[PDB]
Amino acid sequence: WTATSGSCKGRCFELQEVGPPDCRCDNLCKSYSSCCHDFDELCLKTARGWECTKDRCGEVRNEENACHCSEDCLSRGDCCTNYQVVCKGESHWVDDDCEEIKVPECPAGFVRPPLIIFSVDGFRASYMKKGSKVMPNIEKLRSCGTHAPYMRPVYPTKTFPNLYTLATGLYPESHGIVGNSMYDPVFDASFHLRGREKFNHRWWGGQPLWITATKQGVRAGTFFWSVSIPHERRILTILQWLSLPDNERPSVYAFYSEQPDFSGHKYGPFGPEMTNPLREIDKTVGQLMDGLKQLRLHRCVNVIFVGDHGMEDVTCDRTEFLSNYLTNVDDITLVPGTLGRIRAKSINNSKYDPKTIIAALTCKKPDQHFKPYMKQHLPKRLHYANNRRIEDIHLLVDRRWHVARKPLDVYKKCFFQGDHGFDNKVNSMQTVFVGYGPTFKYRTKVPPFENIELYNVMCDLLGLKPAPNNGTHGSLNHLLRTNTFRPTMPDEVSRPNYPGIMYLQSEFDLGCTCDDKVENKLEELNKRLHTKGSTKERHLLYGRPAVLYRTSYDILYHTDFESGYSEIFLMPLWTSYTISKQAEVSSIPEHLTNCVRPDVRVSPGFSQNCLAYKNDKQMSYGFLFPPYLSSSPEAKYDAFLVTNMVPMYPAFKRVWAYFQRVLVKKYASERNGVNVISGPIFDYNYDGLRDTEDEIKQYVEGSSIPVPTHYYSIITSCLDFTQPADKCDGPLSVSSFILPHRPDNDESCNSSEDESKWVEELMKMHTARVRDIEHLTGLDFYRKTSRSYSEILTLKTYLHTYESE
Ligand SMILES: *[C@@H]1O[C@H](CO)[C@@H](O[C@@H]2O[C@H](CO)[C@@H](O[C@@H]3O[C@H](CO[C@H]4O[C@H](CO)[C@@H](O)[C@H](O[C@H]5O[C@H](CO)[C@@H](O)[C@H](O)[C@@H]5O[C@H]5O[C@H](CO)[C@@H](O)[C@H](O)[C@@H]5O)[C@@H]4O)[C@@H](O)[C@H](O[C@H]4O[C@H](CO)[C@@H](O)[C@H](O)[C@@H]4O[C@H]4O[C@H](CO)[C@@H](O)[C@H](O)[C@@H]4O)[C@@H]3O)[C@H](O)[C@H]2NC(C)=O)[C@H](O)[C@H]1NC(C)=O
Ligand SMILES: NS(=O)(=O)c1ccc(C(=O)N2C[C@H]3CN(C(=O)c4cc(OCC5CCOCC5)nc(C5CC5)c4)C[C@@H]3C2)nc1
Ligand SMILES: [Ca+2]
Ligand SMILES: [Ca+2]
Ligand SMILES: [Cl-]
Ligand SMILES: [K+]
Ligand code: NA
Ligand SMILES: [Zn+2]
């Protein structure tokens, strides 16, 4: 019930929500069916339109007008945005030359520069260049302020998951808004675009920016606008709020535009009909900037222009139907479109088998335009698994396509020519970022970055402490003139042991053998220095990684590589080696094919054994430092140490061997040397975080050797590729991956072919940030470089995407 008999007089767009069954006058009342009887008359005035004209200048205040051109309007805070231009000979903001804003220039009583966040739905990154002729106001913010060439959204690249990521700094799996449509099995309740359930607070996790501000005593303007309130009125309301007394005035504001998304769905991202929506957005920006100028706030406010995702060409005839693959199509519920999520229609049917559904959807048609996954097998860069609302079965849909259950679903529900929601690496899904104001830099381009980073920067702009989030605080310091956040490196928790020779060969009973028994103070004093770390400056270029949790481990030195060996997991946590442009690839000689050698620095009790691998019919082994890259025949024996061995499925050994024999050398030739750090990852609970030992679900049969879920590599070189990787004076360049350690290659449909036709494509799909690997290992990399820490934080958030320009 709402007793809608109260009045909105003097309450229009009130800042605190009054509780039912009393009537509301706030910018959300319409959406709740709750506005007072007189809300439209008083609060949504339209008379005479939105602009002053010559004859309106100096007029007698008619309180019925939408905006005013009377003499008292400035002090009332309610002039039309063009008032001073038409009536007082002033220029539009866009016509003025840009001039650096070195300090905030604010009216008296302003305690901090206000923040205004202007969000645009479906604003694809290439609109900045392709629509530049019809967006003069946006182009001025962009060229005079700080901009990126694009900003990467989160997966799925849908509206509500991305808006809430912008608000919280969290991945959708953590904030809980995992799609535009959801079922929560604990609640037994459904979330939908249309309807009431979405308003229930239990859906929305984390702590959004308006809540962070309020808790810390910074006043926030209500972020959300009922759809029927026109754009011109939203702008005027913001400008009116900015005229409130010091004690009542908010410090943070939000404007949201449904365009250009609304038209892009109808006409496609570049339809001729798209020019007009772009013009109209620019005009809205013009009205805001003219309005701030009137209030002498145009050199005081920080303005962010940001999108949620882009838009791709997608039509009805590019739909794959699950009815062309599955016979039992009626026993399933599909969440459809630019991604797929599958679960059982009924929890009482015990004949539903996910295993057979996956197999029926796997590599079935030569052109197949989607790929099925168990959620824990999706590329770790998507961070899309750790939530009960995300179904076990997921379909990654090719760009330009849809998935549906049956043909009837499409024709009984072509309309659309655009859509979005695809893999967040896809060029058409990228969106925009511009920052303009006293706190942002002047005329500065910054590299592409992820939208998860922005919550921290918005907190910095408002002097707030961010709630815990998935940004890396300090990685966007390079966007700001001041208010930077001075992060410090995390403290190392465990220090390494440095073992010397402590065990005799005959103390080991590992069931391993090696053909190595062949017998000079020249090459004996030589091998000693190499085991004490004489070549360590060559192979460990950025310091040793720090271990950020409590554990027992050893540093092991060798001629060609260095490792941090875990006595708990019985394998390295990390292995570091450098391969110069000049380096030579050699084979594993015949007599050394099955060679595994005890390491006399490490006890039998803390070593793997070859017997477990013989008895384990499913599991084989590989090496972290590759024997193919040994510097000499004698150095090659180090690569066969039991302390360099890791468990590998035969199917995965195909991937790993191709990477190590062919790809490392290729990257070293292309990048002028590479430094490589490789290692295992254990994420059995798919939370993106390092497992403790009691979380491991699988061991090599009849042993305590734990099986990794993934293997990583971090591949670093000099950004100035005229310098070799091991003598680099300046910025660094990185690419990394987190490969799933799977007993089959069902993921790659072309895997019966030679590795040269499919392995590199798999690696690219599983590209990763250094920061992703840090979360998954409890390690901290790049501890000792000559670069500033903020620059290193930016490097650790970099993702190599493998999309064209
Ligand atoms: C990205 O950033 C985020 C934010 O920093 C990272 O997520 C954090 O990670 C922590 C570790 O996983 C986690 O800490 C746990 O908190 C538990 C209490 O959590 C509540 O309180 C916070 C603070 O107000 C709140 O934010 C939480 O909100 C979650 O849950 C509600 C629903 O209830 C949702 O609305 C919301 O969206 C959010 O859901 C997400 O997180 C949960 C996990 O909390 C997931 O299950 C969801 O899928 C979803 O992703 C909560 O309301 C606390 O109980 C935990 O402590 C247990 O574990 C420790 C081990 O140290 C043990 O000592 C304790 O005894 C305890 O164990 C007991 O419970 C077990 C399970 O019942 C049981 O097995 C044991 O036997 C014990 O009885 C733990 O400290 C933190 O909550 C989240 N925060 C958020 C916002 O998600 C995220 O890791 C980052 N991602 C990456 C890749 O870096
Ligand atoms: N076809 S489609 O693409 O699915 C599609 C479907 C429907 C629509 C649509 O018309 N509506 C009506 C819009 C009003 N609305 C908001 O007011 C709003 C602003 C905001 O802003 C959050 C800020 C964003 C900038 O950064 C700080 C947070 N956050 C939230 C939520 C996260 C808490 C909501 C978004 C609503 C989607 N558009 C596209
Ligand atoms: Ca959207
Ligand atoms: Ca884990
Ligand atoms: Cl969805
Ligand atoms: K085996
Ligand atoms: Na295959
Ligand atoms: Zn949309």
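In order, the residues displayed for chain A correspond to 51-463, 468-573, 576-591, 617-886 in Swiss-Prot numbering, which applies throughout.
Each Cβ is built from the backbone N, Cα and C atoms, and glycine gets one as well.
Annotation comment: Swiss-Prot describes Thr209, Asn230, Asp311, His474 as 1-tetradecanoyl-sn-glycerol 3-phosphate binding site, evidence class similarity to another entry. Under DSSP, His474 (1-tetradecanoyl-sn-glycerol 3-phosphate binding site) is assigned to coil, being neither helix nor strand in the three-state scheme.
Per Swiss-Prot, the feature Ca(2+) binding site maps to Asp764, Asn766, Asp768, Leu770, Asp772. Around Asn766 (Ca(2+) binding site), a 10 Å sphere centred on its CB holds 15 further CB atoms from the protein chains shown.
Here Swiss-Prot flags 54-97 as domain 'SMB 1', drawing on sequence analysis. Per DSSP, the secondary structure of the domain 'SMB 1' (54-97) breaks down as 9 helix, 4 strand, 31 coil.
Here the domain 'SMB 2' (98-142) has long-range neighbours at 282-283, 285-286, 289-290, 292-293, 336-338, 340-341, 343-345, meaning same-chain residues at least 6 beyond its ends whose C-beta is under 8 angstroms from one of its own. The domain 'SMB 2' annotation in Swiss-Prot covers 98-142.
Counting only same-chain residues at least 6 apart in sequence, those with a Cβ under 8 Å from the Cβ of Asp171 (mutagenesis position) are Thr209, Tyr306, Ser307, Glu308, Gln309, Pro310, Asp311, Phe312, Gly357, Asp358. Quoted from Swiss-Prot, the note attached to the mutagenesis of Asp171 to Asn states: Abolishes lysophospholipase D activity.
Recorded in Swiss-Prot as a mutagenesis result, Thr209 to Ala carries the remark: Abolishes lysophospholipase D activity. All protein chains shown were included, and the count of other CB atoms within 10 Å of the CB of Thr209 (mutagenesis position) stands at 19.
Here Swiss-Prot describes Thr209 to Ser as a published mutagenesis experiment; the accompanying note says: 15% of wild-type lysophospholipase D activity.
Among the sequence features in Swiss-Prot, the mutagenesis site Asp311 to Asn is noted as follows: Abolishes lysophospholipase D activity.
The Cβ neighbour count for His315 (mutagenesis position), using a 10 Å radius over every protein chain in view, is 18. Under DSSP, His315 (mutagenesis position) is assigned to a helix (H, G or I) in the three-state scheme. Annotation of the published mutagenesis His315 to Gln in Swiss-Prot: 20% of wild-type lysophospholipase D activity; the original residue is retained in the structure shown.
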CB contacts under 8 angstroms to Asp768 (Ca(2+) binding site), restricted to the same chain and 6+ apart in sequence, sorted by sequence, are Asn436
Its residues classified by DSSP, the domain 'SMB 2' (98-142) shows 13 helix, 3 strand, 29 coil
Distance-selected recorded positions near ligand 2 (C-beta under 6 Å), from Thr209, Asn230, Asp764
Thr209, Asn230
So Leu770 (Ca(2+) binding site), by the Cβ count within 10 Å over all chains shown, scores 14
When the Cα of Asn766 (Ca(2+) binding site) is compared with the Cα of each of the recorded positions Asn230, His315, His474, which one is closest?
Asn230
Between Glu573 and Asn576 the chain has a hole of 2 residues; just give the Cα distance across it in whole angstrom, please.
10
Could you tell me the whole-number distance in Å between the Cα atoms of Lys463 and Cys468, where 4 residues in between were not modelled?
11
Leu770 (Ca(2+) binding site) to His474 (1-tetradecanoyl-sn-glycerol 3-phosphate binding site): how many Å between their Cα atoms?
29
